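Below is one structure, written out as structure tokens, with a few remarks after it.
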Amino acid sequence: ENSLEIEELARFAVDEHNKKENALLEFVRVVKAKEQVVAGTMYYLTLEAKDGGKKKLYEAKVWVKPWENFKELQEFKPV
Amino acid sequence: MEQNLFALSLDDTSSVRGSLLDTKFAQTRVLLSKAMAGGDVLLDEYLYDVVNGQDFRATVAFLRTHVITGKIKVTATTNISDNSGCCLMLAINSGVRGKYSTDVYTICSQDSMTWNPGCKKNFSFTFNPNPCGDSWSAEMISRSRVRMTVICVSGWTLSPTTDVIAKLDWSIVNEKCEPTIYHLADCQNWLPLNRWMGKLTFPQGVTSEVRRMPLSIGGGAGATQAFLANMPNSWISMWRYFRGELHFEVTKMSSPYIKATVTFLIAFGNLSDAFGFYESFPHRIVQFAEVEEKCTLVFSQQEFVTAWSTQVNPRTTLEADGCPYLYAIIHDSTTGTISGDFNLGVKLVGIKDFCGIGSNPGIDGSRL
Amino acid sequence: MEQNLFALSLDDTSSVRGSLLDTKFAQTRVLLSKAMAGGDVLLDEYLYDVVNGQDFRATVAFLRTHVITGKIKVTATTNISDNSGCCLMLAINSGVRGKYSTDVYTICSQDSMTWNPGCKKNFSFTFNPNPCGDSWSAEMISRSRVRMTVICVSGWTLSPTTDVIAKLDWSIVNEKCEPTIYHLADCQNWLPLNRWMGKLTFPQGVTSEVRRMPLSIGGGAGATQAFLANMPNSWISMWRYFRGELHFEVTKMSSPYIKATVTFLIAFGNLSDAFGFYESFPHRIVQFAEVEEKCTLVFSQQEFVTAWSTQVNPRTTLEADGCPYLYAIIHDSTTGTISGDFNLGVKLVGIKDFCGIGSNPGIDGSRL
Amino acid sequence: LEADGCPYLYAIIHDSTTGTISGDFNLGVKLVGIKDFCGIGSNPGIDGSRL
Amino acid sequence: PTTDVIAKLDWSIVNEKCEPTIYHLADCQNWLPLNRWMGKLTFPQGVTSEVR
């Protein structure tokens, strides 16, 4: 798991969650990441984000098709 | 200070090498369900997708090294109480085609480990993902679509309390990658096959349990109005008749608690069940200890008079079928304190001093 | 097959080693602005934050290896047309305290490369991030807060068309990490300092340009109502008087197009500018070629009669100051087809055959 | 480029293209020859050029 | 340049042996010369990731 790729995907998760749900979570870092080869790659991320300036953990599921510029936030939730 | 950058050692085309720590490139997490059945895909992904989302010492070396002369070692550290046991089979195949069969028969050919967690604490095996050369790469196996498949061939004889996990540790050892190439020479010294002769269930009880597996192996194994095929089994059916020293590898699939003693012998189909004199024939007894799980029967050239046919017509009965069978007969009785069948897996590893005669037009069907 | 997992080579505590490809662990991208000034932080981050978001061959080995006996090589592949030039200085310091000074003076001590892209295509240098031992780790330098700082000591003499980038390549070579430890022995064979004697600007023209740098080096360099401090410069001021062979390292900071010839000599402060007989004193001439950028003046023990004081009172004038200076005098005139000053950087590398006398109560101030 | 399993020769700028005067950094690559050449098979042909 | 330029070519005859360069259909060859123009690579002035 290339940590640079995962950092970008974690930021994309927080940004997509903010777009989708009209929120303002502030990305802090990735804690955990699992890649699972599928039709493309599926990522299960555990990350820190600040809610109201309060650090919290979230789980995100991110689907990537590396042959297109396709990245999709499948789910995002507190742990 | 300055230096000439063109003449540095940045075009190092070494293979990946070092200790087992510094050659590890991925770990994989297989989930074994509390109640899993036989013929049950646990994991099935491309061998290159193993390495996605990984950060071990040789992960980046593995991806970026253009040529790798070493084999891939995979070790599986799964265990369970002696009370229970099952039979897992990890297996590597050079590719796929849509809606494929994942029956043990189909898979095992080529490169595979089979083990019973109940007996063996861990199990490792090396292999070459390019079967017709001395070398390979990460880019070769990503685009070639090399496919790793873990399958459960026999369920848990006694289920554990919770779900289980098998950790696979993919490394690169430093053995030479030797190729396994099949060819049409009539006499060959060692024709490997890894042909799944079949899973033998023997129920608990007192009855005369006899199981025949035919040595007319060619023309695949059965399905509905269909049949399955390995390459090596399709390859041996190129010839009409054949012979050789047959090297079976019989494996325990149940737990150590289900105990049984098994005679193996070559003989012809006409012999009925409830014929009580099987030990007139030359035979081999197979008792398993608690810890032993694997045993190799060999049947020399003196067990066969002539060559026999690779395929037989499907509609020939046991009464008129003049090719030899491999009998597996319960010497005493299947026993145990816990309920569960005595499963036992026979696998024709290969034929030594193989001699292939003629040229098979073909038959179309499987069993005899 | 099974194997005993406890006895495998998974507790391999080897250092990182191999070619320069397989020991590379990070690359860093520094942006040099089209119009950058002197005393201008280009990069300033913790040495462990270099390796964040990286995927080179030794990146994971670097982070996870508990002990590393090798040095860190860093090479910087930045270039520019001979027409122009500047002076970058990369520099590693064992830590920080809030709101710190990033003047070249402060930084250079300890471990640094200084180079002019105009002359040197690339520039590499090794160093030990733990200065008082043979070993270190990634976890040591993350928590110790080792700090890497790139600074531009002299701006572009002629600006490029666009912005520039300097690629740093952080590797681990296999040299022994030798410690640099300062101690209070009065006689020492080699007392390293890396004391920035000062940047010397000489304008283009015809006038008698003379620049004095005092060898009463102790008690730091100036600021507002303040002064700056290295450790080694604070260390030498422990003693009252001192002497030795002084090893300067004078460096070009302008482009090759601005040409000038510079005499260096030891002499006392009373000598005025427009005193035309500096070459009565023993001296050393320094012409630079297009490609040469670096030149080492040494001043033996015969240049100094007695030891001289490490610090002097700030209010002593040049007329009554009996410690020696290092003069830098333009032998001809500063010239060039393009406008820009002839910058030149002097750096006292170290004192050989150092002899430190007495015990300084201290003075409080800097320049003389 | 996504599904093309033959190798390429990459040429990547390690730092940045610079200079006091404007103009591109041109660079000409020329495959001189193949040593220890080994040619397999017999091309029916394709008809086109780039990949 | 400020003005037009000229290139003077000087054609001579040296005394080296004229060795022939003949292509042939052997599958394994020790040296197959090509002089194949792989391409001209332009990289503009600037800061961006230029890959060719």
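Numbering, chain C: per Swiss-Prot, residues 460-827 in sequence.
The backbone N, Cα and C atoms fix where each Cβ goes, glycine too.
In Swiss-Prot, a published mutagenesis experiment is listed as C:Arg476 to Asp or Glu, annotated Complete loss of RNA packaging and decreased capsid assembly. One mutagenesis experiment catalogued in Swiss-Prot, C:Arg476 to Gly, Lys or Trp, is accompanied by this note: No effect on viral yield and virus systemic transport. Listed in Swiss-Prot as a mutagenesis experiment, C:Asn633 to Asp is described as follows: Markedly reduced viral yield and loss of hability to cause a systemic infection in the host plant probably due to reduced RNA encapsidation. Record note (Swiss-Prot) on the mutagenesis of C:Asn633 to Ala: Loss of hability to cause a systemic infection in the host plant; no effect on encapsidation. What Swiss-Prot notes for the published mutagenesis of C:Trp649 to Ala or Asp is this: No effect. According to Swiss-Prot, the mutagenesis experiment C:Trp649 to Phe carries the annotation: Complete loss of viral RNA binding and capsid assembly.
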Out of C:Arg476, C:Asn633, C:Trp649, which has the highest number of nearby Cβ atoms, where nearby means within 10 Å of its Cβ, if these are the mutagenesis positions?
C:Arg476
On the three-state reduction of DSSP, what should I expect for C:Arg476 (mutagenesis position)?
coil
Taking only the CA atoms, the spacing between C:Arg476 (mutagenesis position) and C:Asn633 (mutagenesis position), expressed in whole angstrom, is 7
From the Cα of C:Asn633 (mutagenesis position) across to the Cα of C:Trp649 (mutagenesis position), what is the distance in angstrom?
25
